[PDB]
Amino acid sequence: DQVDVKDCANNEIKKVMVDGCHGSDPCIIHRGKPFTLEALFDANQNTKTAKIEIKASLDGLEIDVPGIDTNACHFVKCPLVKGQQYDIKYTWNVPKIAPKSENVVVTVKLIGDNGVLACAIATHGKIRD
């Protein structure tokens, strides 16, 4: 079920949803289900390069993107520009995780060289219901 995450790609994304979590409000998520967040988009800018600012924090899964790649390349089709379609992502193997997580926080943003290819932020996020 999609949600209401404040994305900032360009009203061009082809599919941006999140397996349970709730967008906009304090993204509350559920346990026992794969919270594979996502957000696709067809490169419409013009830059073979690319940047990134993703940040997913999970109790036993502290996703993070402090600069792992060198230009949204090791994570996606580096060259976005307006001549390529591609789908970043952040799967989620969900065991049980119990209710409520020690802490959580979702955020994201793709920046080529002309603007922000994509974006997604879940102000606060508590597991449980």
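So for chain A, numbering is Swiss-Prot's, and the shown residues are 18-146, in order.
The deposited model was determined using solution NMR.
Using N, Cα and C of the backbone, Cβ positions are placed for all residues, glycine too.
One natural variant catalogued in Swiss-Prot, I105 to A, is accompanied by this note: In clone 11. Here Swiss-Prot notes a natural variant, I128 to V, with the remark: In clone 11. Record note (Swiss-Prot) on the natural variant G142 to A: In clone 11.
Applying an 8 A CB threshold to same-chain residues 6+ apart, the list for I105 (variant position) reads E55, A56, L57, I71, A89, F92, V93, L127, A135. Cα of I128 (variant position) to Cα of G142 (variant position): a span of 24 Å. Sequence-distant neighbours of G142 (variant position) (same chain, 6+ residues apart, CB-CB distance under 8 A): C38, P43, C44, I45, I46, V121, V122, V123. Around the Cβ of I128 (variant position), 21 further Cβ atoms fall within 10 Å across all displayed protein chains.
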